[PDB]
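Working notes, structure below.
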Amino acid sequence: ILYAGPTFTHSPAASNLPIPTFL
Amino acid sequence: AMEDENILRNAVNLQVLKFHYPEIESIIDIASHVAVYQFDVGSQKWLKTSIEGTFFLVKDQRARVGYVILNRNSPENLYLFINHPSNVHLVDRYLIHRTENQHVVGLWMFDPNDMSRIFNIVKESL
Amino acid sequence: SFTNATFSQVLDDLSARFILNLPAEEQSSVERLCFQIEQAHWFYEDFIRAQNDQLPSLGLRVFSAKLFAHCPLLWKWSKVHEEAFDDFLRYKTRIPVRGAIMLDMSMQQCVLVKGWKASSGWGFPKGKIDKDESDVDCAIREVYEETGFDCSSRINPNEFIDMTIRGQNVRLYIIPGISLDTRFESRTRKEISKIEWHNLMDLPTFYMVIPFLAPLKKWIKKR
Ligand SMILES: C[n+]1cn([C@@H]2O[C@H](COP(=O)(O)OP(=O)(O)O)[C@@H](O)[C@H]2O)c2nc(N)[nH]c(=O)c21
Ligand SMILES: [Mg+2]
Ligand SMILES: [Mg+2]
Ligand SMILES: [Mg+2]
(Lines of atoms letter the chains of each structure in order from A and count residues from 1; the text may use other names and numbers.)
(Lines give C-alpha, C1' and ligand atoms only; values in the text may rest on other atoms or scores of the structure.)
(Ligands and ions follow the chains in the order given, each with its own letter.)
Protein backbone atom coordinates (compact mmCIF):
# COMPACT_ATOMS: atom_id res chain seq x y z
CA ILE A 1 0.00 0.00 0.00
CA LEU A 2 2.56 2.54 1.23
CA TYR A 3 6.31 2.16 0.81
CA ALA A 4 9.52 3.90 1.86
CA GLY A 5 11.87 2.36 -0.70
CA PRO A 6 11.51 2.61 -4.48
CA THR A 7 12.13 -0.19 -6.96
CA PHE A 8 15.40 1.14 -8.42
CA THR A 9 16.93 0.88 -4.94
CA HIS A 10 16.56 -2.92 -5.26
CA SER A 11 19.19 -3.32 -7.94
CA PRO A 12 19.75 -6.97 -8.94
CA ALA A 13 22.38 -8.93 -7.05
CA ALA A 14 25.90 -9.16 -8.46
CA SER A 15 25.23 -12.82 -9.26
CA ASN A 16 22.44 -11.87 -11.68
CA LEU A 17 24.83 -10.22 -14.14
CA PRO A 18 25.70 -12.31 -17.19
CA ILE A 19 29.02 -14.06 -17.75
CA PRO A 20 29.65 -14.21 -21.51
CA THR A 21 32.35 -16.61 -22.68
CA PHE A 22 34.76 -13.74 -23.34
CA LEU A 23 34.66 -12.70 -19.66
CA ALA B 1 4.52 22.52 -19.29
CA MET B 2 6.12 19.19 -20.17
CA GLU B 3 8.71 20.90 -22.37
CA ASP B 4 9.20 23.64 -19.77
CA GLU B 5 10.13 21.07 -17.13
CA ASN B 6 12.58 19.46 -19.56
CA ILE B 7 14.21 22.85 -20.19
CA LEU B 8 14.73 23.55 -16.49
CA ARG B 9 15.72 19.90 -15.95
CA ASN B 10 18.50 19.93 -18.55
CA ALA B 11 19.66 23.38 -17.40
CA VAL B 12 20.22 22.32 -13.79
CA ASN B 13 21.61 18.95 -14.93
CA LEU B 14 24.17 20.54 -17.27
CA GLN B 15 25.21 23.13 -14.67
CA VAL B 16 25.82 20.39 -12.09
CA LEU B 17 27.74 18.27 -14.60
CA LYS B 18 29.91 21.25 -15.53
CA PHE B 19 30.35 21.86 -11.79
CA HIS B 20 32.00 18.44 -11.41
CA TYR B 21 33.56 18.19 -14.90
CA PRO B 22 33.95 21.54 -16.69
CA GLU B 23 35.13 19.74 -19.84
CA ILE B 24 31.58 18.44 -20.37
CA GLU B 25 29.78 20.34 -23.13
CA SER B 26 26.30 18.85 -23.61
CA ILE B 27 24.06 15.96 -22.58
CA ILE B 28 23.17 13.41 -25.26
CA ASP B 29 20.76 11.31 -23.18
CA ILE B 30 19.83 10.44 -19.60
CA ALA B 31 18.83 7.24 -17.80
CA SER B 32 16.80 7.63 -14.62
CA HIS B 33 18.82 5.24 -12.44
CA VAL B 34 21.80 2.98 -13.15
CA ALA B 35 23.54 0.52 -10.84
CA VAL B 36 27.20 -0.06 -11.73
CA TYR B 37 29.04 -3.36 -11.34
CA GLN B 38 32.59 -4.56 -11.96
CA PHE B 39 33.61 -8.01 -13.18
CA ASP B 40 36.65 -9.34 -11.29
CA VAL B 41 38.77 -11.35 -13.71
CA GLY B 42 40.92 -13.93 -11.95
CA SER B 43 38.12 -14.15 -9.40
CA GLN B 44 35.69 -14.84 -12.28
CA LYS B 45 32.83 -13.20 -10.34
CA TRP B 46 30.86 -9.97 -10.61
CA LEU B 47 31.44 -7.36 -7.90
CA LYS B 48 28.58 -4.99 -7.06
CA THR B 49 30.08 -1.54 -6.61
CA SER B 50 27.94 0.91 -4.65
CA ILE B 51 27.85 3.37 -7.58
CA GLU B 52 24.10 3.93 -7.97
CA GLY B 53 22.88 7.16 -9.51
CA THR B 54 21.50 9.02 -12.48
CA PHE B 55 23.10 8.22 -15.84
CA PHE B 56 24.25 11.08 -18.08
CA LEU B 57 25.36 10.23 -21.63
CA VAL B 58 27.42 13.37 -22.21
CA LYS B 59 29.93 14.83 -24.67
CA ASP B 60 32.92 16.93 -23.67
CA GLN B 61 34.40 19.96 -25.44
CA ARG B 62 36.85 17.64 -27.26
CA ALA B 63 34.02 15.63 -28.91
CA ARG B 64 34.59 12.61 -26.64
CA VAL B 65 31.42 10.68 -25.85
CA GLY B 66 31.20 9.43 -22.28
CA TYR B 67 28.80 8.81 -19.43
CA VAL B 68 28.56 10.17 -15.88
CA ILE B 69 26.79 8.54 -12.93
CA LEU B 70 26.00 10.87 -10.03
CA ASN B 71 26.52 8.32 -7.26
CA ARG B 72 23.74 8.63 -4.68
CA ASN B 73 25.65 6.55 -2.10
CA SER B 74 28.89 8.58 -1.97
CA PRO B 75 30.49 11.65 -3.60
CA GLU B 76 32.63 9.31 -5.75
CA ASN B 77 31.08 9.73 -9.20
CA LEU B 78 31.83 7.60 -12.26
CA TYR B 79 32.95 9.33 -15.47
CA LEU B 80 33.95 6.91 -18.25
CA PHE B 81 34.59 7.52 -21.94
CA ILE B 82 33.43 5.33 -24.82
CA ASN B 83 36.26 5.47 -27.35
CA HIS B 84 34.66 2.93 -29.71
CA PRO B 85 31.10 1.52 -29.62
CA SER B 86 32.42 -2.05 -29.98
CA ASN B 87 33.30 -1.89 -26.26
CA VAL B 88 29.65 -1.75 -25.12
CA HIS B 89 27.54 -4.91 -25.34
CA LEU B 90 23.82 -5.43 -24.74
CA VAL B 91 23.89 -8.75 -22.88
CA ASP B 92 20.74 -10.01 -21.12
CA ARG B 93 19.38 -7.09 -19.01
CA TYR B 94 22.72 -5.30 -18.66
CA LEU B 95 25.27 -3.35 -20.67
CA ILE B 96 28.87 -4.58 -20.55
CA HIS B 97 31.47 -1.86 -21.16
CA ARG B 98 35.11 -2.93 -21.51
CA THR B 99 37.09 0.22 -20.70
CA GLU B 100 40.23 0.97 -22.70
CA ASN B 101 42.59 -0.33 -20.00
CA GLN B 102 40.96 -3.77 -19.76
CA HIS B 103 38.30 -2.89 -17.17
CA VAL B 104 34.85 -4.49 -17.27
CA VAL B 105 31.99 -2.37 -15.90
CA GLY B 106 28.40 -3.59 -15.79
CA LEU B 107 25.58 -1.05 -15.98
CA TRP B 108 22.07 -2.09 -14.91
CA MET B 109 19.53 0.52 -15.99
CA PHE B 110 16.31 0.54 -13.98
CA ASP B 111 14.30 1.51 -17.06
CA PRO B 112 14.62 -1.11 -19.83
CA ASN B 113 13.69 1.56 -22.39
CA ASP B 114 16.64 3.62 -21.16
CA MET B 115 18.84 0.55 -21.67
CA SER B 116 17.79 0.02 -25.29
CA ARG B 117 17.85 3.72 -26.16
CA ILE B 118 21.28 4.36 -24.62
CA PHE B 119 22.63 1.22 -26.28
CA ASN B 120 21.25 2.19 -29.69
CA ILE B 121 22.63 5.74 -29.40
CA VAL B 122 26.15 4.47 -28.68
CA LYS B 123 25.96 1.99 -31.57
CA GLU B 124 24.91 4.79 -33.95
CA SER B 125 27.09 7.59 -32.54
CA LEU B 126 30.27 6.21 -34.14
CA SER C 1 34.33 17.21 -4.56
CA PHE C 2 32.44 19.83 -2.54
CA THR C 3 35.65 20.81 -0.69
CA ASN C 4 34.63 24.46 -1.12
CA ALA C 5 31.20 24.94 -2.69
CA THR C 6 28.42 27.39 -1.94
CA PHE C 7 25.16 26.23 -0.39
CA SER C 8 23.46 27.15 -3.68
CA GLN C 9 25.80 24.94 -5.72
CA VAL C 10 25.13 22.19 -3.18
CA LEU C 11 21.37 22.53 -3.61
CA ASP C 12 21.92 22.56 -7.38
CA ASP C 13 23.79 19.24 -7.14
CA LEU C 14 21.27 17.66 -4.76
CA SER C 15 18.52 18.70 -7.19
CA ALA C 16 20.12 16.95 -10.18
CA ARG C 17 21.20 13.99 -8.03
CA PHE C 18 18.02 13.02 -6.13
CA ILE C 19 14.99 15.02 -7.37
CA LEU C 20 15.06 16.24 -10.96
CA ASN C 21 15.87 12.97 -12.78
CA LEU C 22 13.79 10.49 -10.80
CA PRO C 23 11.80 7.76 -12.54
CA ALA C 24 8.31 9.02 -13.36
CA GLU C 25 6.73 6.27 -11.23
CA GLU C 26 7.38 8.19 -7.98
CA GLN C 27 7.66 11.78 -9.25
CA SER C 28 3.85 12.08 -9.38
CA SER C 29 3.07 12.48 -5.67
CA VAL C 30 4.41 15.07 -3.24
CA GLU C 31 5.30 12.62 -0.46
CA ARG C 32 7.26 10.46 -2.90
CA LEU C 33 9.34 13.53 -3.75
CA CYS C 34 9.97 14.15 -0.05
CA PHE C 35 11.35 10.63 0.41
CA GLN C 36 14.05 11.52 -2.12
CA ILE C 37 14.48 14.77 -0.18
CA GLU C 38 15.29 12.61 2.85
CA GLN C 39 17.83 10.75 0.71
CA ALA C 40 19.30 14.07 -0.45
CA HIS C 41 19.41 15.23 3.18
CA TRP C 42 21.47 12.23 4.33
CA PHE C 43 23.83 12.88 1.42
CA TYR C 44 24.18 16.55 2.38
CA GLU C 45 24.63 15.85 6.10
CA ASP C 46 27.00 12.88 5.87
CA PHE C 47 28.98 13.69 2.70
CA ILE C 48 28.60 17.30 1.58
CA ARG C 49 28.94 18.73 5.10
CA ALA C 50 32.10 16.61 5.48
CA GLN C 51 34.06 18.18 2.61
CA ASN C 52 32.92 21.74 3.46
CA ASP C 53 32.65 22.25 7.23
CA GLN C 54 31.28 25.78 6.67
CA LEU C 55 27.92 24.36 5.56
CA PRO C 56 25.41 24.23 8.44
CA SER C 57 23.84 21.08 9.84
CA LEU C 58 20.15 21.34 8.98
CA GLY C 59 17.15 19.42 10.23
CA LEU C 60 15.16 17.45 7.68
CA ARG C 61 12.29 19.96 7.79
CA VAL C 62 14.62 22.95 7.42
CA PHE C 63 16.67 21.29 4.66
CA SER C 64 13.51 20.39 2.74
CA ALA C 65 12.28 23.99 2.89
CA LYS C 66 15.54 25.35 1.45
CA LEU C 67 15.56 22.78 -1.36
CA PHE C 68 11.87 23.30 -2.19
CA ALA C 69 12.47 27.06 -2.48
CA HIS C 70 15.47 26.27 -4.72
CA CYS C 71 14.61 23.56 -7.26
CA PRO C 72 12.35 25.03 -9.99
CA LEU C 73 10.26 21.84 -10.22
CA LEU C 74 9.34 22.19 -6.54
CA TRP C 75 8.47 25.92 -6.60
CA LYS C 76 4.75 25.09 -6.54
CA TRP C 77 5.04 23.50 -3.09
CA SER C 78 7.43 26.11 -1.66
CA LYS C 79 4.67 28.30 -0.21
CA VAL C 80 2.71 25.37 1.25
CA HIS C 81 5.90 23.54 2.26
CA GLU C 82 5.01 23.24 5.95
CA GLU C 83 1.70 21.58 5.08
CA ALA C 84 3.22 19.41 2.34
CA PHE C 85 6.00 18.29 4.69
CA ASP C 86 3.36 17.61 7.34
CA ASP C 87 1.66 15.35 4.80
CA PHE C 88 5.03 13.69 4.14
CA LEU C 89 5.84 12.47 7.64
CA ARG C 90 2.11 11.86 8.12
CA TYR C 91 2.54 9.52 5.15
CA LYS C 92 5.78 8.01 6.47
CA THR C 93 4.46 7.20 9.95
CA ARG C 94 1.89 4.87 8.32
CA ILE C 95 4.17 2.65 6.21
CA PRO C 96 4.15 -0.97 7.45
CA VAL C 97 7.30 -1.86 9.39
CA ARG C 98 8.62 -5.43 9.47
CA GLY C 99 11.38 -6.97 11.52
CA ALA C 100 12.32 -10.01 13.57
CA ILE C 101 12.53 -10.83 17.28
CA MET C 102 15.64 -13.03 17.27
CA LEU C 103 15.66 -15.27 20.33
CA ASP C 104 18.67 -17.34 21.35
CA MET C 105 18.75 -21.11 21.78
CA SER C 106 17.70 -20.76 25.43
CA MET C 107 14.91 -18.26 24.57
CA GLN C 108 16.05 -16.07 27.48
CA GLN C 109 17.89 -13.35 25.51
CA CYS C 110 16.94 -11.39 22.39
CA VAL C 111 18.72 -9.15 19.90
CA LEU C 112 18.14 -5.40 20.14
CA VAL C 113 19.63 -2.48 18.22
CA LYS C 114 20.38 1.11 19.25
CA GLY C 115 20.01 4.14 17.02
CA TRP C 116 22.93 6.26 15.89
CA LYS C 117 22.43 9.31 18.11
CA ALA C 118 23.28 8.48 21.71
CA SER C 119 19.86 9.66 22.92
CA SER C 120 18.06 7.08 20.77
CA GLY C 121 16.83 4.05 22.69
CA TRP C 122 16.80 0.33 21.98
CA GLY C 123 14.44 -1.68 19.81
CA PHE C 124 14.10 -4.77 17.69
CA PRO C 125 15.72 -4.78 14.22
CA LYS C 126 12.87 -3.48 12.08
CA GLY C 127 12.31 -1.23 9.10
CA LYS C 128 9.76 0.19 6.71
CA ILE C 129 8.56 -1.84 3.73
CA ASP C 130 9.62 -1.07 0.16
CA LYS C 131 7.52 -1.05 -2.99
CA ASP C 132 5.95 -4.42 -3.89
CA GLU C 133 8.18 -6.44 -1.55
CA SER C 134 6.48 -8.93 0.75
CA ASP C 135 6.31 -8.74 4.54
CA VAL C 136 8.78 -11.62 4.92
CA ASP C 137 11.17 -10.25 2.30
CA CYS C 138 10.96 -6.90 4.11
CA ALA C 139 11.76 -8.48 7.48
CA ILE C 140 14.74 -10.25 5.90
CA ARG C 141 15.88 -7.09 4.10
CA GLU C 142 15.87 -4.92 7.23
CA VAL C 143 17.18 -7.47 9.73
CA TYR C 144 20.08 -8.06 7.36
CA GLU C 145 20.26 -4.28 6.91
CA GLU C 146 20.45 -3.46 10.63
CA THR C 147 22.25 -6.53 12.06
CA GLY C 148 24.09 -7.93 9.03
CA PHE C 149 22.58 -11.36 9.71
CA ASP C 150 20.66 -13.31 7.06
CA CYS C 151 17.53 -14.88 8.56
CA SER C 152 15.95 -16.11 5.31
CA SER C 153 16.68 -19.76 6.14
CA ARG C 154 15.47 -19.21 9.73
CA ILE C 155 12.40 -16.95 9.55
CA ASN C 156 9.02 -18.62 10.10
CA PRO C 157 6.27 -16.69 8.26
CA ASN C 158 3.60 -18.33 10.45
CA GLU C 159 5.25 -17.26 13.75
CA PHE C 160 5.07 -13.49 14.18
CA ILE C 161 3.65 -10.78 16.43
CA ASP C 162 1.43 -8.26 14.65
CA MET C 163 1.11 -4.84 16.29
CA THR C 164 -0.42 -1.49 15.27
CA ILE C 165 1.38 1.14 17.35
CA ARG C 166 -0.38 4.45 16.58
CA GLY C 167 -0.91 4.43 12.79
CA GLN C 168 2.22 2.36 12.12
CA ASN C 169 1.62 -1.36 11.56
CA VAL C 170 4.56 -3.33 12.97
CA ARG C 171 5.10 -7.06 12.43
CA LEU C 172 8.03 -8.85 14.08
CA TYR C 173 8.76 -12.47 13.20
CA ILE C 174 9.88 -14.66 16.10
CA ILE C 175 13.12 -16.44 15.18
CA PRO C 176 14.45 -18.64 18.01
CA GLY C 177 17.65 -20.65 17.94
CA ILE C 178 19.97 -17.76 17.08
CA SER C 179 23.34 -18.76 18.49
CA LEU C 180 25.09 -16.33 20.81
CA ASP C 181 28.33 -16.71 18.83
CA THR C 182 26.69 -15.30 15.68
CA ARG C 183 28.26 -12.06 14.46
CA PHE C 184 26.26 -8.85 14.08
CA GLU C 185 27.11 -5.58 12.33
CA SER C 186 24.92 -2.98 10.64
CA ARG C 187 25.18 -2.38 6.89
CA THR C 188 23.84 1.19 6.84
CA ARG C 189 25.49 4.61 6.84
CA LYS C 190 23.94 5.53 10.21
CA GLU C 191 20.69 4.50 11.91
CA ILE C 192 22.36 1.72 13.97
CA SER C 193 25.08 2.34 16.56
CA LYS C 194 25.00 -0.78 18.78
CA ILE C 195 23.86 -4.40 18.53
CA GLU C 196 23.74 -6.51 21.69
CA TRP C 197 21.77 -9.24 23.42
CA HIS C 198 19.42 -8.42 26.28
CA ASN C 199 17.92 -10.60 28.99
CA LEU C 200 14.14 -10.65 28.60
CA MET C 201 13.76 -10.67 32.39
CA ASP C 202 15.81 -7.45 32.53
CA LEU C 203 13.23 -5.61 30.38
CA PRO C 204 10.55 -3.30 31.84
CA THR C 205 7.28 -5.24 32.01
CA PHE C 206 14.85 3.70 27.16
CA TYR C 207 12.86 1.11 25.20
CA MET C 208 10.17 1.13 22.54
CA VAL C 209 10.04 -2.65 23.13
CA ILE C 210 7.39 -2.78 25.88
CA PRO C 211 4.34 -3.39 23.59
CA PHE C 212 5.81 -6.69 22.34
CA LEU C 213 6.82 -8.01 25.77
CA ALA C 214 3.30 -9.18 26.65
CA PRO C 215 2.77 -11.37 23.53
CA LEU C 216 6.39 -12.56 23.34
CA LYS C 217 6.45 -13.94 26.89
CA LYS C 218 3.22 -15.85 26.26
CA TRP C 219 4.75 -17.22 23.05
CA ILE C 220 7.91 -18.43 24.80
CA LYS C 221 6.10 -20.07 27.73
CA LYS C 222 4.17 -22.10 25.15
CA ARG C 223 7.50 -23.52 23.95
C1 LIG D 1 20.48 4.86 5.98
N2 LIG D 1 20.33 5.93 6.98
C3 LIG D 1 19.48 5.90 7.99
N4 LIG D 1 19.61 7.03 8.70
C5 LIG D 1 18.82 7.32 9.90
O6 LIG D 1 18.00 6.21 10.16
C7 LIG D 1 16.73 6.64 10.67
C8 LIG D 1 15.68 5.65 10.22
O9 LIG D 1 15.83 5.47 8.80
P10 LIG D 1 15.20 4.36 7.87
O11 LIG D 1 16.30 3.76 7.00
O12 LIG D 1 14.07 4.81 7.03
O13 LIG D 1 14.71 3.24 8.89
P14 LIG D 1 14.02 1.82 8.70
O15 LIG D 1 13.96 1.57 7.20
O16 LIG D 1 14.96 0.79 9.33
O17 LIG D 1 12.67 1.85 9.34
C18 LIG D 1 16.51 8.06 10.16
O19 LIG D 1 15.95 8.87 11.18
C20 LIG D 1 17.91 8.55 9.74
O21 LIG D 1 18.37 9.62 10.57
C22 LIG D 1 20.58 7.81 8.12
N23 LIG D 1 20.97 9.02 8.54
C24 LIG D 1 21.92 9.55 7.78
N25 LIG D 1 22.41 10.75 8.07
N26 LIG D 1 22.44 8.92 6.68
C27 LIG D 1 22.06 7.67 6.20
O28 LIG D 1 22.58 7.19 5.20
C29 LIG D 1 21.04 7.12 7.02
MG1 LIG E 1 14.66 0.65 11.83
MG1 LIG F 1 16.68 0.01 8.58
MG1 LIG G 1 16.44 1.86 5.50
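All residue numbers given for chain C refer to Swiss-Prot; the residues shown span 2-206, 219-236 in order.
The header says X-ray crystallography, 3.1 Å.
Backbone N, Cα and C atoms are what each Cβ position is placed from, and that goes for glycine too.
DSSP gives C:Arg18 (mutagenesis position) a helix state. What Swiss-Prot says about the mutagenesis result for C:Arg18 to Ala is this: Abolishes interaction with dcp1.
The local packing around C:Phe19 (mutagenesis position), expressed as other Cβ atoms within 10 Å of its Cβ over all shown chains, amounts to 26. Recorded in Swiss-Prot as a mutagenesis result, C:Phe19 to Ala carries the remark: Decreases interaction with dcp1.
Under the heading of mutagenesis, Swiss-Prot lists C:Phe44 to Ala and annotates it as follows: Decreases interaction with dcp1. Counting every protein chain shown, the Cβ of C:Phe44 (mutagenesis position) has 22 other Cβ atoms within 10 Å. DSSP classifies C:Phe44 (mutagenesis position) as helix under the three-state reduction.
Per Swiss-Prot, mutagenesis C:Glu143 to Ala is noted as: Abolishes the decapping activity in vitro. In the three-state DSSP classification, C:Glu143 (mutagenesis position) falls within a helix. Counting every protein chain shown, 22 other Cβ atoms lie within 10 Å of the Cβ of C:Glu143 (mutagenesis position).
Per Swiss-Prot, ATP binding site is recorded for C:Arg167, C:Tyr220. Counting Cβ atoms from all protein chains shown, C:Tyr220 (ATP binding site) has 15 others lying within 10 Å of its own Cβ.
The mutagenesis experiment C:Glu192 to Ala is recorded by Swiss-Prot, whose note states: Abolishes the decapping activity in vitro. C:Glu192 (mutagenesis position) falls within neither a helix nor a strand when secondary structure is assigned with DSSP, and so counts as coil.
When the recorded positions C:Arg18, C:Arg167 are scored by other C-beta atoms within 10 Å, C:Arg18 scores highest. For C:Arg167 (ATP binding site) paired with C:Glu143 (mutagenesis position), the C-alpha to C-alpha distance reads 21 Å.
Put simply, C:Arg18 is the one of the recorded positions C:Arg18, C:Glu143, C:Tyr220 whose Cα lies nearest to the Cα of C:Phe44 (mutagenesis position). For the segment bounded by C:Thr206 and C:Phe219, where 12 residues are absent from the model, the Cα separation is 13 Å. Among the mutagenesis positions listed (C:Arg18, C:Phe19, C:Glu143, C:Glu192), C:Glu192 has its Cα nearest to the Cα of C:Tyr220 (ATP binding site). For ligand 1, the neighbouring recorded positions among C:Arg18, C:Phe19, C:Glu192, C:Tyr220 are C:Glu192, by Cβ distance under 6 Å.
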